[PDB]
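S.K.: Sharing a structure below in structure tokens format, with a few things to ask.
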Amino acid sequence: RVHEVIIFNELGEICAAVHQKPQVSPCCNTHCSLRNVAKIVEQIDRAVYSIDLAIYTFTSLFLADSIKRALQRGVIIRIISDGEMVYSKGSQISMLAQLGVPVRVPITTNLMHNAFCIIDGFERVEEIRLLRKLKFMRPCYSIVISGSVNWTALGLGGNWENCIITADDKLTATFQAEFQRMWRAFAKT
Amino acid sequence: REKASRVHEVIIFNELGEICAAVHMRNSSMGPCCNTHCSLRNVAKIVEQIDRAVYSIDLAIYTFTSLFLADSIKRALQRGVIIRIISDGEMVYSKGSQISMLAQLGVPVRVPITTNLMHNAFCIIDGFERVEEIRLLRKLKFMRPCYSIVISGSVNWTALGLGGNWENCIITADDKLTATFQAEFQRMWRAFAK
Ligand SMILES: [Zn+2]
Ligand SMILES: [Zn+2]
């Protein structure tokens, strides 16, 4: 399965001249930011039951659109955000909250820098199944995308960022558990 | 089996990190805690990896404020470990930043030229490529036993929970991940400025 480090750096745009968005034409730049973006979005496009998103700042249009498409397929999406940033200027979260996506934020003022996203997490999918009242689910498996606090900027700004995309059962288990924990303990908006 | 026994977990700092502070103080006065989110246990797991380093620690870091972390980097240095820092061009000067102190002890520090954000927060311990480079550079025919460990996560996992913010880092000896992080360190280090 997938187990990969996505790395944004200063070389991400050196191939700009050769360039359901994004549609990335082939290039020879191993550091292509567009390729990085397309890989992340792909994982979202592959969600079938659930997306749990703990995020610090959500300004990316490419990401918001993929979250939008997921909803239309009937993927159950929940967002956890930093309290200060949640409805700051540029935030896509309001838009998503308009479509029915629930959003929770911490009570405490501290920085919520845990930017990760669990797709079809095992514990979460089983949770849906029971509440959805089912026995058989369509086939899927857990993916976590996690890393630097602005990986969800999706290359926006040309910074040095990173996220790991992995199907590792232990890591995906831990992230999903913490989201469940934060979801129960945080406040709605 | 013994390799699969090696460190591979995610460490999470959250608001429950200091819930056990009184339990700890009662024990210290002479009278181990049950908190799964214990922030002290978190930092001990992190610092355990630093103390393990045999040859190299390559640190790509956004902000380095922790005294407790700078201390462990000091022990490694006195153990002979070769430490290198890549930092954010602006945060290197900020309040509480330990970069100057470490640099004065002879740690080489590099920053990017631009004012863009260096939001990488990773640490490679004895990355295979870097140990080989060190072996080749000192004309050695062998090295002591060791293995790659990388710590990587949210922008300020290096504050070590100080501040009680939500932070996280993967700590793993996973071969692919360590090699990938070490390679980006080598690239940046070559590309960057003193
Ligand atoms: Zn390209
Ligand atoms: Zn404790």
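For chain B, we keep the numbers from Swiss-Prot: what you see runs 44-74, 82-244, in order.
Looking at the header, which is where the method is noted, we find X-ray crystallography, 2.2 Å.
Positions of Cβ are set from backbone N, Cα and C atoms, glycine also.
Among the mutagenesis experiments that Swiss-Prot reports, B:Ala47 to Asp is described with the note: In zuc(RS49); produce some eggs with a more normal eggshell phenotype in addition to the ventralized eggs compared to null mutants. While the structure shown retains the original residue, Swiss-Prot records the mutagenesis experiment B:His169 to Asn with this note: Abolishes cardiolipin hydrolase activity. According to Swiss-Prot, the mutagenesis experiment B:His169 to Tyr carries this note: In zuc(SG63); produce some eggs with a more normal eggshell phenotype in addition to the ventralized eggs compared to null mutants. Swiss-Prot lists B:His169, B:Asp176 with the feature active site. Among the natural variants in Swiss-Prot is B:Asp225 to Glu, noted as: In strain: =MEL01, MEL02, MEL11, MEL12, MEL14, MEL15, MEL16, MEL17, MEL18, MEL19, MEL20, ZBMEL82, ZBMEL95, ZBMEL131, ZBMEL145, ZBMEL157, ZBMEL186, ZBMEL191, ZBMEL229, ZBMEL377, ZBMEL384 and ZBMEL398.
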S.K.: Quick check: in three-state DSSP terms, what is B:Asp176 (active site)?
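M.R.: In the DSSP reduction, B:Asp176 (active site) maps to coil.
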S.K.: Taking just the CA atoms, what is the gap between B:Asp176 (active site) and B:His169 (mutagenesis position) in Å?
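M.R.: B:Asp176 (active site) and B:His169 (mutagenesis position) have their Cα atoms 22 Å apart.
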S.K.: Which recorded positions (B:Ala47, B:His169, B:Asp176, B:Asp225) come close to chain A, taking a Cβ gap under 8 Å as close?
M.R.: B:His169
S.K.: How many Å separate the Cα atoms of B:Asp225 (variant position) and B:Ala47 (mutagenesis position)?
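M.R.: Between the alpha carbons of B:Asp225 (variant position) and B:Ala47 (mutagenesis position) there are 11 Å.
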S.K.: Most Cβ neighbours within 10 Å: which of the recorded positions B:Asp176, B:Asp225 is it?
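M.R.: Comparing the recorded positions B:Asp176, B:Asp225, the most crowded Cβ belongs to B:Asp176.
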S.K.: Write out the long-range same-chain contacts of B:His169 (mutagenesis position), meaning residues 6 or more apart in sequence whose Cβ is under 8 Å from its Cβ.
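M.R.: Non-local contacts for B:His169 (mutagenesis position): B:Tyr112, B:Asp138, B:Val205.
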S.K.: Look at the break of 7 unmodelled residues running from B:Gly74 to B:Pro82 and give the Cα-Cα distance across it in Å, whole number.
M.R.: 11
S.K.: Mind giving me a neighbour count for B:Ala47 (mutagenesis position)? Other Cβ atoms within 10 Å of its Cβ, every protein chain shown.
M.R.: 7
